[PDB]
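Q: Could you have a look at this structure, given as C-alpha cells, before my questions?
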Amino acid sequence: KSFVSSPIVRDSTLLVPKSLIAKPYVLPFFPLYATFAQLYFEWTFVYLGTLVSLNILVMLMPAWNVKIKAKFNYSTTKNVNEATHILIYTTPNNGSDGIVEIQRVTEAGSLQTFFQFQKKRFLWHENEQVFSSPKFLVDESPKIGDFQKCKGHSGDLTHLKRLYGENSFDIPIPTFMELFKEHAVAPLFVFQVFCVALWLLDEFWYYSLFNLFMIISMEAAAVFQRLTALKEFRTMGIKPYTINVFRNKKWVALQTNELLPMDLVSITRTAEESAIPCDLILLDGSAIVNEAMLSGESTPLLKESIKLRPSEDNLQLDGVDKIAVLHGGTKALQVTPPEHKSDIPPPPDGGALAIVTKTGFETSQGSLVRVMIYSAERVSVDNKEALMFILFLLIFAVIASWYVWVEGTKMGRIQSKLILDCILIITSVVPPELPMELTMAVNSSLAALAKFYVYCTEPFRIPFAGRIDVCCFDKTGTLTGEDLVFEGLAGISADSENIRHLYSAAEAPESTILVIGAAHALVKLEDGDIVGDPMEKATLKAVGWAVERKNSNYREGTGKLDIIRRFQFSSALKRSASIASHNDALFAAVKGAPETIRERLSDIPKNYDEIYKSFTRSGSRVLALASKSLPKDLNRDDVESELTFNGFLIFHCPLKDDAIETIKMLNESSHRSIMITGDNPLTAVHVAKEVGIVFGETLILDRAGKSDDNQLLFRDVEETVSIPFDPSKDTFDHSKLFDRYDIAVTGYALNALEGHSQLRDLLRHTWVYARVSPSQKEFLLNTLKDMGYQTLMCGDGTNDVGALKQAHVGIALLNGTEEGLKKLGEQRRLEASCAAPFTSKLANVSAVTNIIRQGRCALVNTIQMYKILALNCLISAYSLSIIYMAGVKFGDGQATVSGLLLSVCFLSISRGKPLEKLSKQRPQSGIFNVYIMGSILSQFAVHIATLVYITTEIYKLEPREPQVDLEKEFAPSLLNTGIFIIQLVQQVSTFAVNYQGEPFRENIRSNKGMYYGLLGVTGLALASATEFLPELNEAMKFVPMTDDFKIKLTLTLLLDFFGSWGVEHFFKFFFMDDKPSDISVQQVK
Ligand SMILES: Nc1ncnc2c1ncn2[C@@H]1O[C@H](COP(=O)(O)OP(=O)(O)CP(=O)(O)O)[C@@H](O)[C@H]1O
C-alpha cells in the first residue's frame, strides 16, 4: 500500500493496459446494433440517433476525468515488473491527479524503474520496493568536515546523471496543433459543437455556420493566450554559459548543464544577463552578491569562506553559518581569488572556489518556479455555485419544454419532430461561457495593471484584492523616501548644558570622526564605483571620508584607515561592528540602535537617556556610536563586551510626495490602515500622525523600568500622563483607554503579553507597532488572518519577507526611477523579483490604490456578466417556446440578423473605464445572494408578462386552428413578426438596464462606443417596428401590421424597459453592497 513515497503523493495503484475487445464500449455495443438491425428488418430513427449519441459520448468520457480513464482503459495489478502505467493521487494542496508512464532503461547491468511527475524525478529502490524522490546531503545531516573534505568527482558518473539529472530548467512549449487537440476534447467545446449540430439538423444553415466560425475563433484565441503565457514563463531560464570544473584532479571547461551536487566549480564576475548557476557554498575566497531576486533589495551583501570554521565538531547550520551560502539566481558583482595555498591547485581563472549543493528544480528559485507553473490554484476551482445556477436554469427550461410538448401533441404535430424542438429549447437555455467567466476578467485586469509596472506572479489572488478589510505598511523604504539628509551629531560633549545641541562637522574630536570611518560596509568595486546603503554613503560623504579600491578608506585629511574584519548586521541584532587599524594602534567600532547600545558600553552618560528622546520626538532618526581601544580571529561577545561613548547620528526622513494622498484615500475608502516599523515608537508615532493614521493623542506600551520585571506602563508621547498596567492581574479598561487614545504597541510589550486572554481584544484597536523583529511581524499577520480579516502588506525589503508571504496579497516596492526605466525602454527598442506575490518597479506608493481598484473592477464586472448572460438565455428560451408551440418558426436570415445585432452589443459592453476615486460600497462575492436572484427573477417576470400580453393580442387578431400533421414551415405571419421584434428589443434592453453602475467603474454616457451601439440598435429595431421605412420590412419578410396593433406593440416595449430599469435600480439600491467590518469605522474621540 502507498507504493510511491513522497509528500506530493497520497496513494497510488499500478496499471496495465487492455485491448480493444476488453474496452467497455466496443464489445458491449455490438448486441445493441444487432438487435436494432433485427428489429428494423419513422419513429425508429430517434432510436438509432440516441444510440449513436450514447456511443460517441462514452468514447469521449474517459478524457474528462482521470479516474474514469483508469477504470475504463486500465486494470489494476500488483506486479511492479508487469505494470506499464502508474496512477498518482495527489495531496490536497499540490496540483491534481494524473496518469504517468513507467519507463525502463538498463545501465551497468541493472534495470532502473523511474518516471517523472510534475518535473520532480522518482526512482525504484529495490530493498524498500518504493518510489522515492532523490534527496541531497545538505538537507538531511550536514557535516561541516565533509564539505571541506570533498575533492571533486572522478570516474564514470552515469548513475549520478540518472539520479539527479541535468542541471537546468526543463520547460517544453508545445506546438499549436497539440494544444488545440488537447482543448478540443474539453466538455464545454464538445457541448457547443453538439448544440451547433442540432441547428444544422434543423435546416438552419447560415446561422449554424456563423456560430461555428465564432466558436472556432474563440478557441483559437484562448490557445494563443495560453501559449503566450507559457512562453512568458520561460524567461526565468538562463542560457548555459561555460565555467571551469575540477574533475579528474585537474581543471576542465564544462557548460552549466553538466553539474551535479558536490562538484567543485570556480565562479567569476557574473556575465551580463546571467546569474549564479545553482546553490553553491563557499570554500575559499570572497564575493559580493546582490540578493535582488530572493530578498528584493539592491544593497549588496558580503560573503566569506567556510575554511576558517572548525571542521570536526561543528555542524552546518544555515543560521549563523549563512555567510557562506550563495543562492542561485543572484548576480555576483565581484570575487577575490584565494589568499593562501592549499592541496588543490589554483583555478585557471581568478574566481573563488565553491561547492555545489542542489541542482535544477530543487533549488529555491527553481522550486518557486515549479510551484508557480504547475501547483498553482486556478480561480474558482470548486465551481459549485455555477453548477447550482445551471441546474436552476435547466429546471426552468424543463418547465417550459413540458408545455411545449403538450401543445405540440395537442395541435396534431408528429412527435418525431417535436422531440427535437424540446431538445433545442433545453439545450438553448444553457449559457456556455458561464464557468469560464471570472478567468477572462482576471486576465484583462492583469493586462491593464502591467501598464503601470505592477507585475503579478500568482494571478488567483486578484479577487482577494477587491475587498480588503485591513492593510498594513512598512515605515522606512515604503512610506519614507530612500534619500536621507544628514542633520548633525549630538550629545558628543559630556557637559551637555544644552539638550538640543548639534555639532555640524569638523567640530567633534578625532574619536568620533575615526569611529564613523571605521564602522561602515561600503566597498569600491574593481572597475571603479561605490555600492552600499544610501544612508551610509550620505553620512560618509557628509563627514568627509573617501573609500579606495582596497579596504583602506583614507584621504580625509586625518590619516589612512583600513578595515581588517567586519561583522554582519542583522534584523534581530540591532547592531553592526567593525574592527579597524590606524597608523598608531588598533581599535574597534560599533554602531547600532541606542536602546541596545546603552546596555553594552561601560560609562553611561548623564544625559544619554534624555538627548535621544528629546531628538526622536520630532521626526529625526538616531543611531549610536561607540568605540573601544584594543591592543594586538576572535569571538563576537568580546569586541562588544564593554565600550565607550562617542556621539549620536541624527538623520532626517523626507516623506514621499505620493504617501500623503494615498493614505487619505484609503481612510476614506472604507479601509483601515496600520503601520509596522522598526524604529523606536517616537518616530513611528510621529510619522503615523503626520500621514494621517492617528489624529489625536497617542499612548505607548513599553517596559516599566530597567529591570526585566515584565510590567507594562502606558506612557504619553510627551510624558504628561502615566498609567500603569500589569500582565498577570490587570485587564484593559475599554472606556478609559481604548476610546480616548488609540494606543500604539511596542514589540517588547507584545512579547510579554503572549498567551494573554485579552490579546485579541487589544490587537483590534492599536494602529501603530514599533520595534518588532521579523518573527513578530509574521505573528501579527497570522493573527490578523486568524480573526477573519483579509490583509494587504506593502513592504520595502528583506526585513519582512516572511510577513509578505503570509498576507492574502503582498506587494514589494522595488526602488526605481522613471527616467531610468524610460532610458532602458528606449535602449530595448533600439536593440523579475519573485520575492512576493506581486511586484512594483516604480518607487511610487500609488500601487496599492491601483491594485485595489483593479480587483474591485474585476469582481463587479463578473457580477454584471453573470446577470446579463442568465437573463438573455432565459428570454431566448421562452421566446423560442412561444413560437414552437404553434407551427411557425424563424427563418435563417432573421436569426442571423439577430445574432449580429446582439454581437455588436457584446463587443462594446466590455469596454469601460474605472473611476479614479474609490467608493465606499464594497461588492460582495458569490453567485447566490438576495441581489442576483431577486433582480434576475423580477426582470424575467416583467419580460414574461409583456410577452404573454402581446401573444394574447396576436392570437386575438388572427386565430389559429389545429391542422392534422403540422409541419414547421417558415412563412410571414403576425406571430413571427411580433415575437421576433419583441425578442430582439428585450435582449437589447437587458444590456442597457443591467450595465454596471457609476460608483464602481463609470456611467453609460461617458463611453461613446456602447452608447452609439445601443442607440443605433434601438433605432433600427424601432424603425422596423414603426414601419417608418418600407424597404426594410419588405426585404426581411415582415407582414404589414394594423395601425391599431403597432401602438400597443411599441407602448408595451417602452413600458417593459421602464419597469425593468425601475426594478433593477430598486434592488441595486437596497441589497448590493455588504456591510464593512467593525474594525474599519472612523470613530471620533
Ligand atoms: N547597518 C545598521 N547599522 C547600525 N544600526 C542599524 C543598521 N540598520 C538598522 N539599524 C538600526 O536597527 C534598528 C532596527 O533595524 P530594522 O531593519 O529592523 O528597522 P529599519 O527601520 O532599519 C527597516 P523598516 O523601517 O522597514 O522597518 C533601526 O532602527 C536602526 O536604528
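Chain A is numbered as in Swiss-Prot; shown residues: 4-44, 55-645, 653-851, 958-1211, in order.
According to its header, the structure was obtained by electron microscopy, 3.7 Å.
Backbone N, Cα and C atoms are what each Cβ position is placed from, and that goes for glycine too.
According to Swiss-Prot, the record shows the following:
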MUTAGEN   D487 to N  Loss of ATPase activity
ACT_SITE  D487  active site, 4-aspartylphosphate intermediate
BINDING   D487, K488, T489, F582, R634, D699, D816, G817, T818, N819, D820  ATP binding site
BINDING   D487, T489, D816  Mg(2+) binding site
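What's the neighbourhood like for each of these?
A: Under DSSP, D487 (mutagenesis position) is assigned to a strand (E or B) in the three-state scheme. Long-range Cβ neighbours of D487 (mutagenesis position) (same chain, at least 6 residues apart, Cβ-Cβ under 8 Å): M695, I696, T697, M813, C814, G815, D816, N819, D820.
The DSSP secondary structure for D820 (ATP binding site) is helix.
Its Cβ placed at the centre, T489 (ATP binding site) has 20 other Cβ atoms within 10 Å.
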Q: May I ask which of the binding-site residues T489, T818, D820 have a CB within less than 6 Å of any atom of ligand 1, listed in sequence order?
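A: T489, by Cβ distance under 6 Å.
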Q: What's the number of neighbouring CB atoms sitting within 10 A of the CB on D816 (ATP binding site)?
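A: Around the Cβ of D816 (ATP binding site), 21 other Cβ atoms lie within 10 Å.
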Q: Identify which of the binding-site residues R634, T818, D820 has its Cβ surrounded by the largest number of other Cβ atoms within 10 Å, counting every protein chain shown.
A: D820
Q: Could you give the Cα distance in Å between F44 and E55, the residues bounding a stretch of 10 unmodelled residues?
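A: With 10 residues absent from the model, the flanking Cα atoms are 14 Å apart.
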Q: Kindly assign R634 (ATP binding site) to one of the three DSSP-derived states: helix, strand or coil.
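A: Assignment for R634 (ATP binding site) reads strand.
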Q: Within 8 Å of the centroid of the Cβ atoms of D487, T489, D816, which other residues of that chain place their own Cβ, given that this set defines the recorded Mg(2+) site?
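A: Close Cβ neighbours, site residues excluded: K488, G490, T491, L492, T493, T697, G698, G815, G817, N819.
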